[PDB]
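Below is one structure; the comments refer to it alone.
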Amino acid sequence: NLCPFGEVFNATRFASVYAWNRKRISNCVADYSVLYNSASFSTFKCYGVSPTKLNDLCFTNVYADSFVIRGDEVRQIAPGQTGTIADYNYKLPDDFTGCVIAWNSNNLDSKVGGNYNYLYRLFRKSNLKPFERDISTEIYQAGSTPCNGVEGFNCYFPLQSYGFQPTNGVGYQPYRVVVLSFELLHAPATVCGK
Amino acid sequence: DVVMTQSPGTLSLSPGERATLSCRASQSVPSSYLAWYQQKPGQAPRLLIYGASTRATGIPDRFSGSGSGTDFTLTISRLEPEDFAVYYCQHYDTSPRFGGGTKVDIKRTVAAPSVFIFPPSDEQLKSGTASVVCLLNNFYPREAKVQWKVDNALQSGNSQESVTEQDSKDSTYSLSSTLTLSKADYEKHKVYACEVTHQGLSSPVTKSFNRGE
Amino acid sequence: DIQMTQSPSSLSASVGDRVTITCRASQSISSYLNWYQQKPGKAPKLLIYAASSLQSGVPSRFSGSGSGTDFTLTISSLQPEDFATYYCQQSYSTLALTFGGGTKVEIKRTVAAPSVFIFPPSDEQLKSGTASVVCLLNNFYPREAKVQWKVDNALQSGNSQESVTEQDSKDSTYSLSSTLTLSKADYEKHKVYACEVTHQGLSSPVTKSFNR
Amino acid sequence: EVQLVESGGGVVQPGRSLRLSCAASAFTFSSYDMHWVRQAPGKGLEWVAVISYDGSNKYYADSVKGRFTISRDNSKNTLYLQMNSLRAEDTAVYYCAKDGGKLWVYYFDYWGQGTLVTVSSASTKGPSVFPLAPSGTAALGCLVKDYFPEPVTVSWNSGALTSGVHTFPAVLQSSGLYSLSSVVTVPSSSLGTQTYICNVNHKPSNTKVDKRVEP
Amino acid sequence: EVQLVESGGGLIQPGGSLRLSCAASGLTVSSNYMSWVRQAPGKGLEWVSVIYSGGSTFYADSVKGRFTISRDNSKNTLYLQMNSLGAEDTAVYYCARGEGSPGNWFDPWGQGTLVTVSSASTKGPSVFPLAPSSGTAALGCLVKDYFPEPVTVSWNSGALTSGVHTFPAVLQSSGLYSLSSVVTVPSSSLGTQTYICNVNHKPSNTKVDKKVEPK
Ligand SMILES: *[C@@H]1O[C@H](CO)[C@@H](O)[C@H](O)[C@H]1NC(C)=O
Ligand SMILES: [Cl-]
Ligand SMILES: [Cl-]
Ligand SMILES: [Cl-]
Ligand SMILES: [Cl-]
Ligand SMILES: [Cl-]
Ligand SMILES: [Cl-]
Ligand SMILES: [Cl-]
């Protein structure tokens, strides 16, 4: 049967980028041509593979990661990028093999009074390794005094809200991102394009 | 990116009035990304307001920020002489951006300057140069005329002036005028005077000294 | 985008030499680096794909190597028909394909001195309003040559245009033409019209002039 | 044996539209992806767009996105590129390229000969040819000035005089037109005995001018 | 006790290199967003660089390829290596914790240090007294012929602050700076109170204490 890409692209609610969702796709037939021409996409970039070649290839597993960031940050969802999102929220490896797809979601994820439910990790001591997910909410220590779980001076909550309002400039508007990763192990393949 | 423009360039108000500083843009910017900074003369900027309307720690209550979308406002109620500074709005789009800044001047009553004249030291004269200094202290407004006279001969082209910004406590100005001569030229003349014309003076004030006395 | 930087921008070699062209990437592109050859006025032609795979029909004297961010194209024995421009092109970002700046392989010959000829504007042109002073540099090598316009010993900055031909098929030399364009009102304003030339094959700057 | 023939190039004013074609031959055209690649005058190569084998998927470079449109007709074995809202930065020679298809990624294995698209509001004006009289050999030539657009073909004695000729590339002067110089060095003995005539032709404006060159 | 103490400013020739320091107390440099913001004479504020706790660095387009931001955790100090300096780089450079973003504003700020890009030479000042005339009296110190800026002047090691006016430096025709610092005091204290001006020219580390007495 068909691979459930629509459950990812057509999901009514998306995850915050710090707690990005991952859908493991296996043992199915994938129709990529219909998937990529469904909705209009503002960002469509593939790395290491052509999007028209996927209908010929087989992979052990395909991962569909999805989250929401703002417009000025879509450029960070790419191999070799740095920044608050790429370092502390969602990191792609330098040899990333897959496609990054994004579209404007101002109508869905912005509110008149501001939608503060979408968060991102603002403070972290070290960078994330590729495909790492950190959902910790421990108080960040920015000084020499330990925080002991109490916010204060040099003691910050690590997450920060976006606050999406539909009249903001496109750089501040929310964008839903879907990252397709194509893993090729020395195991029998389960996802072939057709 | 979004360019934010501050207005007006300069604001001149009396103490106790309400100051309105604007930071506008042609695109709407989320209010959580807006900040205001204050920079007094010779000092580093300090955070006044963040998130458009949240007052920073230790900032007096008379500073309040408001606005959203395309019009953000910094309000300085109960203006004080110490509020003399330049105020910048600040936001982050793809990089930290600062506005052009709004200068807040403080008006006050007319104050006549106190004039003092200083002869050059003997230590400097041994070096071959004579600097004569005239001081105009604590006056308002800034406009003032300083004329150097050497043996009652008006000087031109051998003096330089320097003015301070408004005093943080009394909002006055101070001005220094330095007459520079060679030692040989300084010894050829006896009377050295600076004449001061200012709005607070009903007639020009002249301070002088006699070389060698 | 991924920037592709080729080095050198230009080189001069003779038939039989071993030519190596370098291509650098702003980030790792794995082995997805392709080489192309382009003749003046012709379409590009594929030489190497996937860094090292030789395209069918391309002579074996072409070979590519490298991985990550540094790549190299090698012509073991340069042939007369191999003088062209060679581009590298990354295919890692498949929907943002970018090319390198190119490396033009040229013919190395001995130093040739240019023959400087100057031509005044014809009588048939000065009645339209425009006046163009032309200076010519004929049959010289190498390409690097400076043409300086002096009108009344005043350097005519931002008032002329240069143009260089390709390497000649006979003596492998270049040729340069500088066209000082000015109105007729700017023409009778002055008197002296010279053309200074600085080249590798000249022991001193040569200047060819004429009087109106 | 893979052939690609373009057509539809020419002059166009800014903001107008132009459509290019690319007839393929001697390969399974309905199975390979197709590309468009342009090259500005004196500049390098720039990938424009790509279309899938069946024509269902299209991807464009950011410099032409929402402005150009790629399409293909597999029954006619032709590739199309509808260019709308043309800017002066779009002035380039446009190539179509067949995808290699041997990798997971795109690469061009065969290219078309290319057609020129000159985006400018300047009307197709004919050239004004002026002679260059000579003042130990001598040199003489002709000055093809003020013509739009590229190109103009210049020969001497109807192509009989081949040795010693140097035709220089055109330059875009400040007046939006082009200026070109063509010279030929001849022995100083056969000057009044040998006659020299430069043959200038401008196909976009349909202008053929033959001018005599004498000292 | 939160402080950002800056140093490293002064005179540097065009094309030279300079490294600024920002020693921190009350916060951990390696655990924070740390930025450099500069201010040209008489102009506004311009963000220049930032370094993340995770190691990422970013720069403004005006300094990319010439500046390098770094840190030393054992010294808890932020650095800014400036290369290929020009007249546009002459400014007061501030360091600050944060990046001017939500939950991450510029706070606190360092005191700033002045970088003067000039082909001239560093010169120490000469300090001369402005003796009071023989209710309120005025006295001061003339600080003459120094380069580059700045000089600071205090009175009685900081114990005298009321009525002090230190004028902005003026550029003399010799290319050297000069300023005066004055103070008004009661005339009754001229014989019982000692007045000493403390001049500090940091670019040369020239510190002069000058006793100002009636003549
Ligand atoms: C997702 O929704 C679009 C319309 O919004 C639909 O055309 C598409 O088929 C859906 N995805 C799948 C996998 O069915
Ligand atoms: Cl705006
Ligand atoms: Cl907000
Ligand atoms: Cl400070
Ligand atoms: Cl005033
Ligand atoms: Cl700069
Ligand atoms: Cl720079
Ligand atoms: Cl100073």
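By the numbers in Swiss-Prot, the shown part of chain A spans 334-527.
Determined via X-ray crystallography, 2.0 Å.
Note: Cβ is positioned from N, Cα and C throughout, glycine not excepted.
The DSSP secondary structure for A:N501 (mutagenesis position) is strand. Cβ neighbour count for A:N501 (mutagenesis position): 24 (other Cβ atoms within 10 Å of its Cβ, all protein chains included). Looking at Swiss-Prot, you'll find the mutagenesis A:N501 to T noted as follows: Reduced host ACE2-binding affinity in vitro.
In Swiss-Prot, the entry for mutagenesis A:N501 to Y states: Increased binding affinity to human ACE2. The structure shown retains the original residue.
In the three-state DSSP reading, A:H519 (mutagenesis position) counts as coil. When other Cβ atoms within 10 Å of the Cβ of A:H519 (mutagenesis position) are tallied across all protein chains shown, the result is 5. Among the mutagenesis results in Swiss-Prot, A:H519 to P has the note: Increased resistance to human covalescent sera neutralization. The residue drawn here is the original one.
Looking at Swiss-Prot, you'll find the natural variant A:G339 to H noted as follows: In strain: Omicron/BA.2.75, Omicron/XBB.1.5, Omicron/EG.5.1. The Cβ neighbour count for A:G339 (variant position), using a 10 Å radius and every protein chain shown, is 12.
Cβ environment of A:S371 (variant position): A:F342 lie under 8 Å away, each six or more residues apart in the same chain. What Swiss-Prot notes for the natural variant A:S371 to L is this: In strain: Omicron/BA.1.
Following the DSSP three-state reduction, the secondary structure of A:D405 (variant position) is helix. For A:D405 (variant position), other Cβ atoms within 10 Å of its Cβ number 20. Under its natural variant entries, Swiss-Prot includes A:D405 to N with the note: In strain: Omicron/BA.2, Omicron/BA.2.12.1, Omicron/BA.2.75, Omicron/BA.4, Omicron/BA.5, Omicron/BQ.1.1, Omicron/XBB.1.5, Omicron/EG.5.1; complete loss of interaction with host integrins.
Listed in Swiss-Prot as a natural variant, A:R408 to S is described as follows: In strain: Omicron/BA.2, Omicron/BA.2.12.1, Omicron/BA.2.75, Omicron/BA.4, Omicron/BA.5, Omicron/BQ.1.1, Omicron/XBB.1.5, Omicron/EG.5.1.
Variant annotation in Swiss-Prot: A:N440 to K, described as In strain: Omicron/BA.1, Omicron/BA.2, Omicron/BA.2.12.1, Omicron/BA.2.75, Omicron/BA.4, Omicron/BA.5, Omicron/BQ.1.1, Omicron/XBB.1.5, Omicron/EG.5.1; the structure shown retains the original residue. Over all protein chains present, the Cβ of A:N440 (variant position) has 9 other Cβ atoms lying within 10 Å. A helical conformation is recorded for A:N440 (variant position) in the three-state DSSP classification.
When Cβ atoms from all protein chains are considered, those within 10 Å of A:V445 (variant position) total 8, not counting its own. According to Swiss-Prot, the natural variant A:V445 to P carries the following note: In strain: Omicron/XBB.1.5, Omicron/EG.5.1.
According to DSSP, A:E484 (variant position) sits in a coil region rather than a helix or strand. Swiss-Prot documents A:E484 to Q as a naturally occurring variant and attaches the note In strain: Kappa/B.1.617.1.
Under 8 Å, Cβ to Cβ, and six or more positions away along its own chain, A:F486 (variant position) finds A:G476. Looking at Swiss-Prot, you'll find the natural variant A:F486 to V noted as follows: In strain: Omicron/BA.4, Omicron/BA.5, Omicron/BQ.1.1.
For the natural variant A:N501 to Y, the note given in Swiss-Prot is In strain: Alpha/B.1.1.7, Beta/B.1.351, Gamma/P.1, Theta/P.3, Mu/B.1.621, 19B/501Y, Omicron/BA.1, Omicron/BA.2, Omicron/BA.2.12.1, Omicron/BA.2.75, Omicron/BA.4, Omicron/BA.5, Omicron/BQ.1.1, Omicron/XBB.1.5, Omicron/EG.5.1; May enhance affinity to human ACE2 receptor.
One natural variant named in Swiss-Prot is A:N501 to T, and its note says In strain: 19B/501T.
The Cβ of A:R408 (variant position) lies under 8 Å from the Cβ of A:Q414, each of these being in the same chain and 6 or more residues away along the sequence. Annotation for A:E484 (variant position): spatial neighbours A:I472, A:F490, criterion Cβ-Cβ under 8 Å with sequence separation of six or more. The secondary structure of A:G339 (variant position), as reduced to three states from DSSP, is helical. Checked against A:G339 (variant position) by C-alpha proximity, the recorded positions A:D405, A:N440, A:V445, A:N501, A:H519 yield A:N440 as the nearest. For A:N440 (variant position), the nearest of the recorded positions by C-alpha distance turns out to be A:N501; the candidates were A:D405, A:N501, A:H519. In sequence order, the variant positions from A:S371, A:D405, A:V445 that place a Cβ under 8 angstroms from a chain B Cβ are A:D405. Cα of A:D405 (variant position) to Cα of A:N501 (mutagenesis position): a span of 12 Å.
Taking the C-alpha positions, the distance from A:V445 (variant position) to A:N501 (mutagenesis position) comes to 11 Å.
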